[PDB]
Amino acid sequence: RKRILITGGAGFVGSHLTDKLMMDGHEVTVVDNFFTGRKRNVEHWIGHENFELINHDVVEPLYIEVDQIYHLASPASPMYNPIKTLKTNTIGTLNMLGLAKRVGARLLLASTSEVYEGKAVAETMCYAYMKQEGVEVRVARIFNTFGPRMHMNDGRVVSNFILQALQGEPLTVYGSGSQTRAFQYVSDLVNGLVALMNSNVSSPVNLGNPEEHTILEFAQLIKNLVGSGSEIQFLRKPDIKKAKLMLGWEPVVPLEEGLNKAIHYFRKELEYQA
Amino acid sequence: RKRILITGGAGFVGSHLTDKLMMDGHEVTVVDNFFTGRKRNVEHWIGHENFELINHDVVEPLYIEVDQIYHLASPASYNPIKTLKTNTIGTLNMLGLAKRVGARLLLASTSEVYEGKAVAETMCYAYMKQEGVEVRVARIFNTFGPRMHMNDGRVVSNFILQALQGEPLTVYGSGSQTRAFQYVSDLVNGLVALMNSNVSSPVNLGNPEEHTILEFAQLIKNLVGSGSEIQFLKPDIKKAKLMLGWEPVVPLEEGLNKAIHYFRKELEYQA
Amino acid sequence: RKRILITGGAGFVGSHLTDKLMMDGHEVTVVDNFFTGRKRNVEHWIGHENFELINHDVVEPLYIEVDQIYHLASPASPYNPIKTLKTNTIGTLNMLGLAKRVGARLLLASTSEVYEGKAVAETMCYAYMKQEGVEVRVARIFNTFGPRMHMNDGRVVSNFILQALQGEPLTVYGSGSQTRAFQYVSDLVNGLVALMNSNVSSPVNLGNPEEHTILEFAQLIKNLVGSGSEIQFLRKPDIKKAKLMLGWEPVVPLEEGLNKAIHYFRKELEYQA
Amino acid sequence: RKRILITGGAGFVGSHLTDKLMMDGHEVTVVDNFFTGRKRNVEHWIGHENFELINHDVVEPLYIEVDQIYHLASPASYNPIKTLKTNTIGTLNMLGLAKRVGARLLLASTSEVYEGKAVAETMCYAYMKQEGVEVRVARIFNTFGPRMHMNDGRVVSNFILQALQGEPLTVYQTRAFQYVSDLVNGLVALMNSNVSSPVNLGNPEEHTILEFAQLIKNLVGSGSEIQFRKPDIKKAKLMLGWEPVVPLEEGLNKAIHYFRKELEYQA
Amino acid sequence: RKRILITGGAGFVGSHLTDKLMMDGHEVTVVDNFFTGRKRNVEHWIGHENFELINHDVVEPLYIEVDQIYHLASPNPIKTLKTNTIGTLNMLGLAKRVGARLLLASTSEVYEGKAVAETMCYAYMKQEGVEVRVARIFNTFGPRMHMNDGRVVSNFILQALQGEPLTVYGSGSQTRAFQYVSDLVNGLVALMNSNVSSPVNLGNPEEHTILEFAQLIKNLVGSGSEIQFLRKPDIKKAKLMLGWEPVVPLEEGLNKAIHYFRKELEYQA
Amino acid sequence: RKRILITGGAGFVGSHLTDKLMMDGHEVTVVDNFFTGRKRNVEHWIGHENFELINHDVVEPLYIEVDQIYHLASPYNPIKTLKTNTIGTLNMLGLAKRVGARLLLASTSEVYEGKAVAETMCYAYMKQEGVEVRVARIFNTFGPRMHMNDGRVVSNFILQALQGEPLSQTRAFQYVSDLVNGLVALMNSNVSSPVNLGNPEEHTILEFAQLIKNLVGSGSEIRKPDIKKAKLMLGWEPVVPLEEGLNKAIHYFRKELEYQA
Ligand SMILES: NC(=O)c1ccc[n+]([C@@H]2O[C@H](COP(=O)([O-])OP(=O)(O)OC[C@H]3O[C@@H](n4cnc5c(N)ncnc54)[C@H](O)[C@@H]3O)[C@@H](O)[C@H]2O)c1
Ligand SMILES: NC(=O)c1ccc[n+]([C@@H]2O[C@H](COP(=O)([O-])OP(=O)(O)OC[C@H]3O[C@@H](n4cnc5c(N)ncnc54)[C@H](O)[C@@H]3O)[C@@H](O)[C@H]2O)c1
Ligand SMILES: NC(=O)c1ccc[n+]([C@@H]2O[C@H](COP(=O)([O-])OP(=O)(O)OC[C@H]3O[C@@H](n4cnc5c(N)ncnc54)[C@H](O)[C@@H]3O)[C@@H](O)[C@H]2O)c1
Ligand SMILES: NC(=O)c1ccc[n+]([C@@H]2O[C@H](COP(=O)([O-])OP(=O)(O)OC[C@H]3O[C@@H](n4cnc5c(N)ncnc54)[C@H](O)[C@@H]3O)[C@@H](O)[C@H]2O)c1
Ligand SMILES: NC(=O)c1ccc[n+]([C@@H]2O[C@H](COP(=O)([O-])OP(=O)(O)OC[C@H]3O[C@@H](n4cnc5c(N)ncnc54)[C@H](O)[C@@H]3O)[C@@H](O)[C@H]2O)c1
Ligand SMILES: NC(=O)c1ccc[n+]([C@@H]2O[C@H](COP(=O)([O-])OP(=O)(O)OC[C@H]3O[C@@H](n4cnc5c(N)ncnc54)[C@H](O)[C@@H]3O)[C@@H](O)[C@H]2O)c1
Ligand SMILES: O=C(O)[C@H]1O[C@H](OP(=O)(O)OP(=O)(O)OC[C@H]2O[C@@H](n3ccc(=O)[nH]c3=O)[C@H](O)[C@@H]2O)[C@H](O)[C@@H](O)[C@@H]1O
Ligand SMILES: O=C(O)[C@H]1O[C@H](OP(=O)(O)OP(=O)(O)OC[C@H]2O[C@@H](n3ccc(=O)[nH]c3=O)[C@H](O)[C@@H]2O)[C@H](O)[C@@H](O)[C@@H]1O
Ligand SMILES: O=C(O)[C@H]1O[C@H](OP(=O)(O)OP(=O)(O)OC[C@H]2O[C@@H](n3ccc(=O)[nH]c3=O)[C@H](O)[C@@H]2O)[C@H](O)[C@@H](O)[C@@H]1O
Ligand SMILES: O=C(O)[C@H]1O[C@H](OP(=O)(O)OP(=O)(O)OC[C@H]2O[C@@H](n3ccc(=O)[nH]c3=O)[C@H](O)[C@@H]2O)[C@H](O)[C@@H](O)[C@@H]1O
């Protein structure tokens, strides 16, 4: 049982990771500046003995004593404040590697499938601390994820179809809707992160869901699961064999169950905003 | 139309203050470290042209350019030291800021001076006398309304929750003691009147209308419409009436209704 | 035998605290910024092996290794309101941080006037005791006189002694039937020491419960000075807790303490001629 | 006539840039920590009125007053962390400086973007968009000439070294090389242009490695036995009126003269 | 009428300098860490409108706005070297930022840190255009001087007041020249407000023998003390460039200094 | 075998000391800001196991771990010079204090500015902080890597001689290897008081000029140190014959000029 720092812990992925590691009996310390995350995402844990929330910006040196660091502190966007994003990914990662070096923590970087800005150099910084300072690093290349606590108003397709469907709005299908998307449910991703953190694989690893559907196939499925009278209008798949083999990991959450849950969250939010 | 800093802006009173000053077409900057306040209390304004949210702890020096400062950054109740540092070091910093850029500063003091909020007042008058800073001091009494802290064990909060949760209403004593409660919009109006007046001495902002603890328990039980059993076990604003022409105008029932709506919509969200 | 930090150690009360503890063979270190204190009040120890003066301001972090801190640093007034407050608040936090880090016991020299910055300083100590386990001691001190007191504060005692020595009229406001309790300094100093070495963390009044009337003080001093000064018209301390918890109580009789304060005021007035 | 900061000014390209801007009577200030550059590369200008050398690390904040900044502070290749810090933090600092004093900033980026120089480009455009800083971005391709690194194991360096020292020339295809003064011309044109988007600065003319070793073999004149992405600059030609004018032979002669005067000094 | 900083202002010479410049209606600000000086040397001025006392160590950067600086701040051998070097740099840094003229109270002892201090002054002058004046001060005496330093004037006065024997090393034929403090302060002001940027000696050319001194002091005090046995300054440059010279007759100065030592000795009862 | 810090290591004397201490298998760390020194003076050692070059200004605090410090960091820019000699020197004594290192001050025969107080600062640390210190009072040295363009007499005659330029008093010159041997001898002894390290052997301004004229082979037209304390306390003395020393210095002046055509 380990003392774990999660930067970006109050965000979409960070909060679900937090829930998981607290249930597993670890001392989870969350660092977040609430630039894109929410205190509500982790409030359930405030006061519990093995939890602590620190309102800190990773661009500022952080001194704490831990065995692991899940480095997830990076804002997402539809880029809202490009300079702050670039500062966070670079200076932010250097500080968390500095911290990892001083106290001997293993650090996992939440990288992105978008490497195929600031997250490219971030991977490189990890590998430079590994090679040069003996820091243990793990690098996850994360693909499209969805679920409760995701950003609803970013203009991604899952968020759009879910909002439009709940609001009786027409579901806007760009193109012929034959193009394809692959979505992983957040608990699968969390399972992947933990597995990669505790493996011995220091090279990059893709965590995504290889199963694709057509954008339209998605729109019809969301329409049904919501049960709205909404109308439909018109206007790089992940390879996870390295995770299947090295980590014995793969997404197991059926798509319908993942969407049901995301929908329950979008519904709860929309009524709350009344 | 003025550039206004509201420290503690993301809290209960601070957020309602924010709404009103944005509706009036001012440039509002909210500073808050979210120790007791919430981003949700101000999210409606993020992105808006005349608005900005800064995640800053007032215990740290803050450099910004403004004409007014509503200094409300003080936690309610936990971490007694952080509280004392905030009321003292925080207040010194905001006055330093008021001094350097010539802003008028209003301190959200409390009827509890009749810790750290006493010295804060003293610190304000010392900057006025010694450095010519313009200061205003509001002595705030019991307030309630949407976005208040539900789980503090305050009486309005307990009764609304118990009534909403079908639970019995706990009346300590015979419930004949009395309380005076002010609705949040009334307080916000009062604060603005005090900020823009010429009165630098302390001014009470509260509601003189008193009710019995039991009348409150009874009134809330009815406005909620709960089958809850009831079990058993004053501000003087005449200086505000005359110097500011201010007074609470929200009838108790209307205020309680809005607050009950908030507690409910909240309880549903946490299900 | 201890290592003791006295902040404000060059002031009226500080210097006599320093005298006693020094004579007791402790490692006394004085910290003072001479705002209202005087190098002369300690100079007698400069050079001696177990003493050290450090020109420091308590609003600035201080790092040092001690067993105890007698925190007496707060300027006397009749002056610079902002500085007094930063000192009572920021200054006290630092010495409380200092006591936390090195495990020192901190005695706060508080005041009877709590019945500014002094009130929240008490709170600041009890906050650190609860939250951080710092051992704190809180003394509520009452009117104090003696050598090295401030002479031109226009307190009643300094005024009567001043006017008396100068042959001036003694100015008694109203009928002088109002009353004051005064405590001699060595009594206060013994009380602080007893307090700092007891197990009482709750506040302990230190004062002289023996009241007198303003007219009587003026009369008595007049008699002790033997001047041709004409008199012209224009909350008691409860120390039972200290008697019971510390076996302490003022034992220096008024006139003896008055004589001594007269001898100091005289020596000064001559020096300044 | 402008006050100009050149980071990495004491380096291979930085120094040739330095020469030309001085000759033009500007107040050139060079910043360099001598991690890969050499004081010798700029010593001639020390003392001249319009010149100054500051031994400073761009990873540390720099407060100075200029109209322009040529940001060339990037090590060539060793110490991966210092390199990444230099490229990211160093660059942020220079944009901050550019932001505070209203200086125009040109980034000496690399053809290798087709590390830390990618994000460096991005940081620049974010300051353009967010803080209104004027930025210019040059994508530099293989350059050669006097003051180049002789012992990097690049091919031009190898063949010259091997040839002068009678060594066999190790030919393991085509490469396109640009002479350093042409690049300098480009840098200056782009800096004073209005093109804020990226511009390639390189020489499109290719030869085979064997063709090179032979040209070098002859230009040096040794009996050494030989053993065993082209740049598109049409955008510079059109927006800057720039193009390489130094013939490959003339450029190699100059580089060979440098390597020859260096080996002798190390005898 | 000028805003004047006096480092070491709370010391022997600094306070007399402080006095005279306050008498002249200037805004005098004193900086002192009370390492060798006393709040008493200047308390007479605390509260006055044109005065301020700042408890500051010149080894720490100091930011203030002034037209002049009399740098007299000089006293544990290391603190001494730091004060003379770093202290002086800081005061020149300040002089540069605010365009103040700076006077260095150097010493006749250059014929440590006061040698290099001079070099630093001329270096800021030459390189940054800071205006500097440099006084080479010879032996000074008077009220508020250090009594227990073991100087000869100090010893003889103390021994004489206390009936102790007056300890004269050698046959007492060696010679010393002593300047009274009020002369020196005038000397300092004349040099500050001249255009002479080169060094200037401020001392009393008048010499006497040590034995001659002990006898003069012995008479002016009137004690039954027994006498036991066990570089003259050239101010011609000051006479001509500043029209300055000591005017306090030796007797009058010694009288005043003796009064101070006496008043102090009773006070210490 | 000792971990040695050498400030000014990239300078004329600092580098030869650097060479000689490396050949001896010590862990040499050079601190230099390249104000008057050259990276080239030490590049030969870059990469080697017992060596490190650090670009640091001694006026800024330096934190490192060593057994010894040869403080030669001293350079035109008078303020910077005085700052380097005073604050620079305080730091190296501060550092020597924190890590218990022995410190050597490369002082100069000119104490007979900023190098006077340096001596003064060192002894204050010895006395007050028990820091062990050594002080060498160095006279005029010559050799490869010297500042050629200083206007010293040997330098002037060599430049004039090496360039066909036209060229009764005594000047005493010490060769660099001699100085270096002397410095190490002073470092690893127990004499903490000042020691003159120079060459007592004198020649005439006129002899020198005649000697240089011939050693170059051009058509060119034409306070003595007391080291008895060093001879005795360190058993040290200059051994490099004047001609051989001049030859090496001349060879340097030549290689540089050609490098500069
Ligand atoms: N969501 C995806 O599909 C996806 C895809 C690729 C990569 N990722 C990576 O996973 C991580 C989490 O993504 P997410 O969707 O949960 O994003 P998110 O916006 O929900 O969470 C990021 C969290 O980091 C915090 N943060 C941002 N800047 C910070 C700073 N300077 N200091 C401290 N905290 C800061 C934010 O407030 C937020 O709570 C990110 O690093 C992201 O790049 C996610
Ligand atoms: N609500 C009442 O009944 C009442 C009564 C008397 C006085 N007041 C005063 O009115 C003001 C508003 O109080 P409230 O009840 O809305 O409390 P609140 O907790 O809702 O608001 C306090 C806000 O200030 C912020 N804050 C706390 N510490 C801070 C720090 N160090 N730096 C920056 N921000 C910080 C908190 O996050 C919070 O958002 C307070 O000053 C309070 O003392 C309120
Ligand atoms: N004398 C009384 O009758 C009386 C009554 C009640 C309380 N007290 C308390 O006793 C304590 C001492 O009082 P006193 O009569 O000795 O007053 P004093 O003024 O003689 O002593 C205060 C000392 O603290 C020093 N000081 C002030 N600010 C400082 C700072 N920021 N840093 C360092 N030193 C600083 C002053 O120079 C002075 O020497 C005080 O805390 C006071 O409030 C005294
Ligand atoms: N050589 C090429 O053909 C080529 C190709 C692509 C890009 N570039 C770019 O051109 C620029 C110069 O290239 P070059 O061959 O002249 O490189 P170089 O190594 O000759 O020069 C880089 C200079 O920057 C200095 N420097 C490095 N880190 C520093 C720091 N932290 N602070 C201050 N100074 C620092 C070095 O000491 C050196 O003099 C670089 O940005 C490089 O990326 C060159
Ligand atoms: N008295 C003489 O005969 C004589 C002779 C030659 C030169 N001087 C020079 O005149 C100047 C004043 O002499 P003095 O007799 O008044 O000496 P002094 O010790 O009486 O005065 C020096 C003052 O400077 C202060 N000081 C010392 N170090 C300080 C620091 N780091 N920061 C701030 N203040 C500090 C001391 O507290 C003291 O008040 C000195 O520079 C001295 O070198 C005096
Ligand atoms: N060579 C001589 O004739 C001679 C004679 C007597 C004394 N000395 C002394 O020996 C020492 C070295 O002499 P040199 O002839 O080798 O000089 P040099 O100029 O060749 O070397 C001095 C070195 O110190 C470095 N330096 C300067 N300021 C610095 C700072 N602030 N931080 C770090 N490094 C800095 C310079 O870059 C230079 O490399 C000097 O202290 C000098 O005074 C030399
Ligand atoms: O630039 C360099 O040459 C050096 O950079 C780093 O050293 P440094 O960057 O000084 O310190 P790090 O240990 O890398 O720390 C990096 C950053 O993390 C921050 N940090 C450090 C420790 C910590 O607990 N928390 C924390 O936020 C510090 O602010 C620091 O700026 C490397 O560790 C060295 O190998 C490298 O040679
Ligand atoms: O101690 C003293 O004697 C002096 O203390 C203060 O001066 P100071 O605290 O230095 O500066 P202030 O402007 O009073 O600032 C108070 C605090 O506010 C902070 N501050 C200042 C300015 C600002 O814009 N923002 C800000 O957060 C500073 O960190 C500072 O700690 C008083 O203003 C002076 O009257 C007083 O004489
Ligand atoms: O604000 C908070 O939440 C924190 O406030 C304090 O921590 P902090 O004020 O950071 O540090 P302290 O150790 O209490 O020191 C207070 C001050 O004393 C000063 N200090 C500390 C140690 C020392 O030896 N000397 C000294 O002057 C420091 O400058 C510091 O500003 C409490 O100790 C923490 O429990 C609390 O979590
Ligand atoms: O090192 C250098 O090359 C430069 O050193 C100095 O510049 P610097 O010492 O950085 O700044 P100064 O203006 O000389 O200030 C010296 C000291 O004075 C102090 N200072 C400065 C300004 C002030 O208002 N008050 C004050 O006490 C500062 O703490 C600083 O450490 C010289 O001014 C330059 O001519 C020189 O070229």
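The residues of chain D that appear here are 88-164, 170-206, 233-290, 295-350, 361-399 by Swiss-Prot count, in order.
Looking at the header, which is where the method is noted, we find X-ray crystallography, 2.6 Å.
Any Cβ shown, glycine's included, is placed from N, Cα and C.
Per Swiss-Prot, the feature UDP-alpha-D-glucuronate binding site maps to D:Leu149, D:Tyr150, D:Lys177, D:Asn185, D:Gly188, D:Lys191, D:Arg192, D:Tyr245, D:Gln248, D:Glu249; the stated evidence is experimental evidence. D:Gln248 (UDP-alpha-D-glucuronate binding site) counts 15 other C-beta atoms within 10 Å of its own C-beta, drawing on all protein chains shown. Annotation note: D:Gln248 (UDP-alpha-D-glucuronate binding site) sits in a helical segment as assigned by DSSP.
Note: D:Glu204 (mutagenesis position) has non-local neighbours D:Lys235, i.e. same-chain residues 6+ apart with C-beta under 8 A of its own C-beta. Under DSSP, D:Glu204 (mutagenesis position) is assigned to a helix (H, G or I) in the three-state scheme. Quoted from Swiss-Prot, the note on the mutagenesis of D:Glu204 to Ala is: Reduced UDP-glucuronic acid decarboxylase activity.
One mutagenesis experiment catalogued in Swiss-Prot, D:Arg361 to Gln, is accompanied by this note: Strongly reduced UDP-glucuronic acid decarboxylase activity. Reduced to three states, the DSSP call for D:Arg361 (mutagenesis position) is coil.
Put simply, the two farthest-apart Cα atoms among D:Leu149, D:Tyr150, D:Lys177, D:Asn185, D:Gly188, D:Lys191, D:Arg192, D:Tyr245, D:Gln248, D:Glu249, the recorded binders of UDP-alpha-D-glucuronate, are 23 Å from each other. Put simply, D:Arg361 (mutagenesis position) is 34 Å from D:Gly188 (UDP-alpha-D-glucuronate binding site) when counted between their Cα atoms. Once the 4 residues left out of the deposited model between D:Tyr290 and D:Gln295 are set aside, the two flanking Cα atoms are found 9 Å apart. Nearest Cα neighbour of D:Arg361 (mutagenesis position) among the listed binding-site residues (D:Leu149, D:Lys177, D:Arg192, D:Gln248): D:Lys177. In the shown protein chains, 10 other C-beta atoms lie within 10 A of the C-beta of D:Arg361 (mutagenesis position). Checking the recorded positions D:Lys177, D:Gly188, D:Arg192, D:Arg361 against ligand 2, not one has its Cβ under 6 Å from it. Following the DSSP three-state reduction, the secondary structure of D:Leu149 (UDP-alpha-D-glucuronate binding site) is coil. Screening the recorded positions D:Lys177, D:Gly188, D:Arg361 for a C-beta under 6 A from any atom of ligand 7 leaves D:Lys177. Of all the binding-site residues given, namely D:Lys177, D:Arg192, the one with the smallest number of surrounding CB atoms inside 10 A is D:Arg192. With 5 residues left out of the model between D:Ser164 and D:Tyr170, the distance spanned by their C-alpha atoms equals 7 Å. A 10 Å cutoff on Cβ-Cβ distances gives D:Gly188 (UDP-alpha-D-glucuronate binding site) a total of 17 other Cβ atoms nearby, all chains included. Taking a C-beta cut-off of under 8 Å and a sequence gap of six or more, D:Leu149 (UDP-alpha-D-glucuronate binding site) has these contacts in its own chain: D:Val118, D:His143, D:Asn185, D:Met186, D:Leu189.
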